[PDB]
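The next block holds one structure in the form of structure tokens; read it before the comments.
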Amino acid sequence: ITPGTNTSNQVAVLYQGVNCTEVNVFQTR
Amino acid sequence: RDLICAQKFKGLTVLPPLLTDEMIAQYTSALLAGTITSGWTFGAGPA
């Protein structure tokens, strides 16, 4: 997930199908 | 194993929808409230 290279360079990584135990972090469905 | 767990081990994954069932239920409740209290005025402007 990127807000756009024209705005910033920060990114967010979403690992589909994990439990934040085998990869701040946030556990979602 | 179940069918979902036996098919996920081959690349096939089911992505969860954006609007959950609770949000769809809230939308339906809001539509019902607008239809009962206002009628057709909430779908054309102010309630």
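Chain B residue numbers are taken from Swiss-Prot; in order, the displayed residues are 847-893.
The deposited model was determined using electron microscopy, 3.0 Å.
Here the Cβ of each residue, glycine as well, is placed from N, Cα and C on the backbone.
Variant annotation in Swiss-Prot: B:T859 to N, described as In strain: Lambda/C.37; the structure shown retains the original residue. In the three-state DSSP reading, B:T859 (variant position) counts as coil.
Counting every protein chain shown, the number of other Cβ atoms lying within 10 Å of the Cβ of B:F888 (variant position) is 15. For the naturally occurring variant B:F888 to L, Swiss-Prot gives the following note: In strain: Eta/B.1.525.
In the three-state DSSP classification, B:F888 (variant position) falls within coil.
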